Structures are given as structure tokens and as C-alpha cells.
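Novice: Can you read through this structure? Questions will come right after.
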Amino acid sequence: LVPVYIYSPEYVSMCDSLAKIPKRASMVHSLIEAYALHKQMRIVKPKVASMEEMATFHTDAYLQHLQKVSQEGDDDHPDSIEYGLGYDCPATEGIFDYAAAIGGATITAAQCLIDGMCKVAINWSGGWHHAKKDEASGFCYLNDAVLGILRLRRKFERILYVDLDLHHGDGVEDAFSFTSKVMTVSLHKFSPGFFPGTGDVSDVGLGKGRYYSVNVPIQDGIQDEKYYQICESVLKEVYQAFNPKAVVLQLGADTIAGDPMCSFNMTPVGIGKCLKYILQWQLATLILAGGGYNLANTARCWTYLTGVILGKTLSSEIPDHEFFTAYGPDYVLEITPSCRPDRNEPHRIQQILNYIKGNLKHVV
Ligand SMILES: CN(C)c1ccc(C(=O)NCCCCCCC(=O)NO)cc1
Ligand SMILES: [K+]
Ligand SMILES: [K+]
Ligand SMILES: [Zn+2]
């Protein structure tokens, strides 16, 4: 029926106290609210994830250590480095409750999908795709995307994970790399020295999960038209070969022109065409956020995509609201691609697609 929107004022406040995206959650919700899109959705308060729900993926030793160091924010504990806590993922005070709130919000969205409350459920504070079962990684302490998929596996027999973040969704792919019940598809920048360094087209999963991982390595400067051509080509073949019953879609906005990552050169319109293509499958769909470090452009992107989900065309002027002064110098919703080259050679892209086409022939 109506798409579910995972939201509460306390959840956004909890998300807002995050070292890496300060006030991002407030800016996203407040722009969505300023366009009145929340009136067209079913607002659902997130439950926080129990220990047993987090342990569907993460080990008990990791969870208990995260819980301990989160007490005083002790970031000198001797075992922290063994769990990936330190540089990118400091053991700050309250980090465990913060991670459990976000994980629980993604689980809540998945539970809404199982219960038939909706066919699209949105958590614009989720998508933390780097965390492994026993190790934090790339600013991710818990892998809410994995937790969401595992919740959807209570009902759905084949789940398609699509990861459109700038970065390779290595934590999700690693979680499911030995199984054929969950297919992972990631489009991402892949370049020697670019985080996390995995996800070449030759990485196709392991064992019984061989060919149930799809990786599309892409180079700097890609724009909307070519990105959609790649994405539609891959998802068309994946949908035919895999026949998913549900979809989890990670829509990190660090691909968008103006992001400090300064890598891809996308606008939300291009990401929106990929989203529209997945939406016409009419499957249960769990929508997650991800990266995005130009805060106004990130709000622009996820608001526009919320309008796409609702089939609404939005006014170009950013409406008057709390963060209006952040949308300069132009104060419009549309984003202009930067003037810099697309480094993607058409023949390399086509060779990549041919490989994936061959890998997918093996798919059942
Ligand atoms: C301005 N400054 C001090 C830095 C800016 C960026 C990074 C970085 O990319 N580090 C590598 C870890 C990247 C994690 C990416 C998170 C993400 O968006 N995943 O999808 C480091 C320092
Ligand atoms: K990705
Ligand atoms: K897999
Ligand atoms: Zn990213």
C-alpha cells in the first residue's frame, strides 16, 4: 500500500550524533518534511535491535566488546584493534546504542515488508555495508543491510541486494558469498588504492555461492546516461537469471556531483532511473541510505528519490525550512554535473558487461 517511512524525532536525534555525518539525518528528514512527502507515507517508529537480532550476523564476542567499550567511550581497550575499532571506527561513548538503533530501524522496515504493511519500506539512516561479522570497517560498526536481509529471509526465499553506493558493499557480499539464496550486485568505483579495494568483476562469490555475487567496477567521472545504461543492463540479466522475491537497495549519495569524494559525476535523476527500474518489478523493496558527504546534496538526492518512490514531481525551489540557508548558492533541488572527464572507456565497460553476462549464465 503506502510506502513505510522509518522515522521518529528521537531516532533522527540519535542518528544526528554521528561523528561522520553531523546533522545529516535532520537535514534529510526536514527537506522531506518541507516538501510534505511524509503526509503521503506511513510513518513507523523504529524498534531498536535486540542482542539476539544483532547476533543473527555478528558474533557474540564482537557484540559484547562493542557494548563494553561503548560504556565510557574507552578507545584504548587492548582488544579493540582486533575488532577493527580505532581509526575509522572509534570506540566512542554510546556507539553501541547508536549502532543498535540503526540496525533495529532496518530490521523494523524489513518486518513491515514481511507483514505486508507495504511494498516499499524506507530507512534513510541505514546502509552501513562495510561491517563484517566480527569486525568494524569503514565507519560501520554493525551491518544493518545484512540484518535487514536476514530478517527478510524469514519469508522470502531469494533476496536481491543492489548496492549503488560509490564504494563496494564488501560486508554484505562477504556475508552471503557462500550462498545462492542472496545475490549481491554492487556498482562502485574500483581503482588501486580506493577503499575498500575489493569488488573486481572477477569476484563472483565462493563455493555454493559462486556466481551469486555481481561486481561492476567503474571509473571516475561517470554521468547519468552511461550509469543507467550499465545498471539497467546488469539488473535486466540479474532479474531474468535469479528471479528475486524481494529487493534491498542501498542508495549511498557519495556518487553525486559535488560530493567531497569527487569521484563519480551523477545526479539524483540518474540514480532515480535505476530506482524506477527496480520499482516496476513490484517486489517487496527495502530502501537504505549509505554514504553522502555533501550534506545538502545528500538531502537533495534522498528527497528526490522519495518523490520517485511516491510518483510525485517536486518543485525545483528548495522550500523554506530550517536548513534553507544550506542550499546555496542556487537554492534549487536539481544538481549540476561537474565539468570534468568521464574516464570510462566504452570497450572496458562492455567487456565487463560481457563477463557478467557469462557469469549469470551459470545462475541456476
Ligand atoms: C577528509 N578526511 C580526513 C578523510 C576523508 C575521506 C577519507 C576516506 O575516504 N577514508 C577511507 C574510508 C572510506 C569509508 C567510506 C564510507 C562509505 O561511504 N562507504 O560506502 C579519509 C579521510
Ligand atoms: K556500491
Ligand atoms: K551470494
Ligand atoms: Zn560510500
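The residue numbers of chain A are those assigned by Swiss-Prot, with the residues present covering 14-377 sequentially.
So this one's X-ray crystallography, 1.9 Å, going by the header.
Cβ coordinates are placed from backbone N, Cα and C, and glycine is handled just like the others.
Sharing the features that Swiss-Prot gives for it:
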type     : residues         : note
ACT_SITE : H143             : active site, proton acceptor
BINDING  : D101, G151, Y306 : substrate binding site
BINDING  : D178, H180, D267 : divalent metal cation binding site
MUTAGEN  : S39 to E         : Decreases the deacetylase activity
MUTAGEN  : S39 to A         : Enhances the deacetylase activity
MUTAGEN  : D101 to A        : Complete loss of catalytical activity. Complete loss of catalytical activity; when associated with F-306
MUTAGEN  : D101 to N        : Almost complete loss of catalytical activity
MUTAGEN  : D101 to L        : Complete loss of catalytical activity
MUTAGEN  : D101 to E        : Partial loss of catalytical activity
MUTAGEN  : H143 to A        : Loss of catalytic activity
MUTAGEN  : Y306 to F        : Loss of catalytic activity. Complete loss of catalytic activity; when associated with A-101
Novice: Within 10 Å of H180 (divalent metal cation binding site), Cα to Cα, which of the mutagenesis positions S39, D101, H143, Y306 are there?
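Specialist: Passing the 10 Å Cα cut: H143.
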Novice: Between the Cα atoms of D178 (divalent metal cation binding site) and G151 (substrate binding site), what distance do you get, rounded to the nearest Å?
Specialist: 13
Novice: Helix, strand or coil by DSSP: which one applies to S39 (mutagenesis position)?
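Specialist: Its secondary structure by DSSP: helix.
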Novice: Among the recorded positions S39, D101, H143, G151, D267, which ones place their C-alpha within 10 angstroms of the C-alpha of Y306 (mutagenesis position)?
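Specialist: So the list reads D267.
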Novice: Beyond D178, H180, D267, what residues of that chain have CB atoms within 8 A of the centre of the divalent metal cation site's CB atoms?
Specialist: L179, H201, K202, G265, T268, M274, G303, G304, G305
Novice: Of the recorded positions listed here (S39, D101, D267), which is spatially closest to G151 (substrate binding site) when Cα positions are compared?
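Specialist: Given the candidates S39, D101, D267, the nearest one is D101.
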Novice: Hey, how far is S39 (mutagenesis position) from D267 (divalent metal cation binding site), Cα to Cα, in Å?
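Specialist: If we compare the Cα positions of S39 (mutagenesis position) and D267 (divalent metal cation binding site), the gap is 18 Å.
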Novice: For the C-alpha pair, I'd like the distance in angstrom between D267 (divalent metal cation binding site) and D101 (mutagenesis position), rounded off.
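Specialist: The Cα atom of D267 (divalent metal cation binding site) is 17 Å away from the Cα atom of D101 (mutagenesis position).
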Novice: So for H180 (divalent metal cation binding site), how many other CB atoms are inside 10 Å of its CB?
Specialist: 26
Novice: Counting only residues 6+ apart in the same chain, whose Cβ is under 8 Å from the Cβ of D101 (mutagenesis position)?
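Specialist: When sequence neighbours closer than 6 are ignored, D101 (mutagenesis position) has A149, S150, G151, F152 within Cβ distance under 8 Å.
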Novice: Among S39, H143, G151, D178, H180, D267, the recorded positions in the record, which have a C-beta under 6 A from ligand 4?
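Specialist: So the answer is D178, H180, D267.
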Novice: So which other residues, same chain and not among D101, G151, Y306, have a Cβ within 8 Å of the centroid of the Cβ atoms at the substrate site?
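Specialist: Near the substrate site, the remaining chain residues are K33, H143, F152, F208, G304.
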Novice: Just how many other Cβ atoms lie inside 10 Å of the Cβ on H143 (mutagenesis position)?
Specialist: 26
Novice: Out of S39, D178, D267, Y306, which recorded positions lie by ligand 1, with a C-beta less than 6 Å from some atom of it?
Specialist: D178, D267
Novice: Run through the Cβ atoms and count how many others sit within 10 Å of the one on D267 (divalent metal cation binding site).
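Specialist: Taking all protein chains shown, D267 (divalent metal cation binding site) has 23 Cβ neighbours within 10 Å.
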